[PDB]
Amino acid sequence: XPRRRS
Amino acid sequence: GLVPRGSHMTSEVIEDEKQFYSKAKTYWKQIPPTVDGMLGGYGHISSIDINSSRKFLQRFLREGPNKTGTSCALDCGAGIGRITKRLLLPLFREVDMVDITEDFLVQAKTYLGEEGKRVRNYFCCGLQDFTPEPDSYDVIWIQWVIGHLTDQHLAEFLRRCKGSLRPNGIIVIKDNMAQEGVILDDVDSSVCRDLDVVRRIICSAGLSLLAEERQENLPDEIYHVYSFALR
Ligand SMILES: Nc1ncnc2c1ncn2[C@@H]1O[C@H](CSCC[C@H](N)C(=O)O)[C@@H](O)[C@H]1O
């Protein structure tokens, strides 16, 4: 789903 | 030297395709079958997502001389049916769901309640092995799952989807987009691709771009999210 930018 | 400033295709970041898929399948089997599970801890953004999707999609259903129909939709990587419940079932007479994780499709029967009686087929299948039926769907909705397919599988899947569309039908991809290149998430075993890479894959599937929209009002810390309408 939505993911924190690496 | 040979090492480029960054990667721009999945073959540069996926070491072993078999393991890429098996690790992803294992990952999802272990996620709770809940909205917050589907959204990786962002359950609190679900309404923002759904309401924007509805506005994006309604234009195709309600406006123009060649409207998209409302008979049948396919929800791809549907999970427990978060999108099926709030976006698709209220707009389409019938919905099919496809997802690799059987337990999510099982939970969907509970999660969707009485309106779930209008979900017809629950296909338990990886998209990479799935062939949607020719001339079957007005809308094929693919959200938060394209990063789980390799470039070749995504291109071919989208091509099969094109053949599945009914007259005036569309495919929608709504997903995370990287600022630049192709980034591997080795925890859930997925990739995140930039806009150019996704555009190339769409083109390779023989699809045309009808609309492209960046999702507003999302958490500041997450990847940008774009919707593409295609046919
Ligand atoms: N190769 C694959 N084929 C089909 N589904 C896959 C897949 N890899 C992961 N998935 C599914 O992709 C989903 C990602 S979570 C997102 C669920 C839904 N699209 C929503 O937005 O609410 C999970 O349900 C998971 O089981």
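Here Swiss-Prot sets the residue numbers for chain A, with the shown residues being 2-7 in order.
The header says X-ray crystallography, 1.3 Å.
The backbone N, Cα and C atoms fix where each Cβ goes, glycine too.
Listed in Swiss-Prot as a mutagenesis experiment, A:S7 to A is described as follows: Induces a delay at the terminal stage of cytokinesis and chromosome misalignment during mitosis due to a defect in kinetochore attachment to microtubules. In the three-state DSSP scheme, A:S7 (mutagenesis position) falls into the coil class. The 10 Å shell around the Cβ of A:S7 (mutagenesis position) contains 9 further Cβ atoms across the protein chains shown.
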